[PDB]
Amino acid sequence: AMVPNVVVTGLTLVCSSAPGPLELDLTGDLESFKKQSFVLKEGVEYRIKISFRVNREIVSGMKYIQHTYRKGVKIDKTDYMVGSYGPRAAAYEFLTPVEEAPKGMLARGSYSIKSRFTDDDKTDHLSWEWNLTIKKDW
């Protein structure tokens, strides 16, 4: 019953050329995301923003992991060192480095992403799955 130390609250696909916000509420029904997808125009630059809270004590070596799949096969594993933070009221926002969506007919279509937010103790702070669809246009 003790309040949880880490609460992961949001994922945002940050892309200033997108026509509207691309956001997941990670305190909600995570299974529903598997039936949804964000559309990104091919070749565009974007970042991922993970929003989280630390409530009671220092967290060491937070890490964000994304495994990307296409048609059921894992095509990439990337880890990000999110860092170490004390408790505070205000949200923390971590951003991945800018990347470019792939482009071309071969690369277009849907991708599924398995995300995990962890730390030096390998605690599963939250794991979730979401989808991206790469299209010629928005």
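To match Swiss-Prot, the residue numbers of chain A are left as they are there, and the shown ones run 65-202.
Technique stated in the header: X-ray crystallography, 1.3 Å.
Using the three backbone atoms N, Cα and C, a Cβ is placed for every residue, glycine included.
The mutagenesis experiment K99 to A is recorded by Swiss-Prot, whose note states: Loss of interaction with NGFR. Less than 8 angstroms from the CB of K99 (mutagenesis position) sits no same-chain residue that is six or more residues away.
Under a cutoff of 8 A between CB atoms, and with a sequence separation of 6+ in the same chain, the neighbours of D185 (mutagenesis position) are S124. Swiss-Prot gives this note for the published mutagenesis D185 to A: Loss of RHOA interaction; when associated with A-45.
Among the mutagenesis results in Swiss-Prot, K199 to A has the note: Loss of interaction with NGFR. The residue drawn here is the original one. Under the DSSP three-state reduction, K199 (mutagenesis position) is assigned to strand.
In the three-state DSSP scheme, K99 (mutagenesis position) falls into the helix class.
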